[PDB]
Amino acid sequence: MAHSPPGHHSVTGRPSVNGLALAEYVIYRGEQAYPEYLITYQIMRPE
Amino acid sequence: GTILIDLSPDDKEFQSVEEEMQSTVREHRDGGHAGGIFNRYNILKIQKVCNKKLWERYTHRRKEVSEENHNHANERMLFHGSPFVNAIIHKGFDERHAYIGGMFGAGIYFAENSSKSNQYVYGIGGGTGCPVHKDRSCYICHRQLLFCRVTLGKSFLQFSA
Ligand SMILES: O=C(O)c1ccc(-c2cc(=O)c3ccccc3o2)cc1
Ligand SMILES: [Zn+2]
């Protein structure tokens, strides 16, 4: 695992081309996330 | 130490998690190549993940971050898709769940868009798709995502394509 930028605890990847995309985020320590919900699903074929 | 508690679909907690799942689907620039072609999901089950040790590990670290950032953990709920979700719920996130080749360096990646994390359920780029049918757009096989509590603290802002 890499280190976060000096002075920071994570990275935010802000989209700057695709206007409909939401943000993505990166952490560099496992202890900064807790897996709260497990969701079981299928993708649905469009009609 | 992990136990999984099923939520009832009548539970407002099930409903708010389902809504985050459904309302954050978008179209992807690969035309569905990685994650499949779909506009919504059939949600089959939602379970709360309970592990005391992993929770206390998280809150310990959250307090450290918070105290380094004017008492602000900057905590979010975000999606994570991985072939290793069974290991993650039992042993926690660690270095072995890093995206070594990710655009922001080797760390653990999370998405606001559920459909973005869905592209990783069978591996980077969707791998070879589902184990049973080798189909990245499989409509039959059951998929799993995590909806996770993530401490961002002071986040470095990368504008990017
Ligand atoms: O096993 C791996 O190498 C592995 C690599 C990446 C992910 C992953 C999982 C995600 O949910 C995700 C979200 C936004 C951007 C990238 C993302 O990547 C999950 C696993
Ligand atoms: Zn399949």
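Here chain B follows Swiss-Prot for its numbers: 952-1112, in order, are the residues you see.
Using the three backbone atoms N, Cα and C, a Cβ is placed for every residue, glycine included.
Among the mutagenesis results in Swiss-Prot, B:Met1054 to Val has the note: Loss of activity. The residue drawn here is the original one. Around B:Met1054 (mutagenesis position), a 10 Å sphere centred on its CB holds 13 further CB atoms from the protein chains shown.
In the three-state DSSP reading, B:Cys1081 (Zn(2+) binding site) counts as coil. The Zn(2+) binding site annotation in Swiss-Prot covers B:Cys1081, B:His1084, B:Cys1089, B:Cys1092.
With an 8 Å limit on C-beta distances, the recorded positions from B:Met1054, B:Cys1081, B:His1084 that reach chain A are B:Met1054. Taking every protein chain shown into account, B:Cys1081, B:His1084, B:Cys1092 are the binding-site residues, and of these the Cβ with the most other Cβ atoms within 10 Å belongs to B:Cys1081. Looking at B:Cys1081 (Zn(2+) binding site) and B:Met1054 (mutagenesis position), their Cα atoms lie 25 Å from each other. For B:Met1054 (mutagenesis position), the nearest neighbour among the listed binding-site residues (B:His1084, B:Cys1089, B:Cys1092), judged by C-alpha distance, is B:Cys1089.
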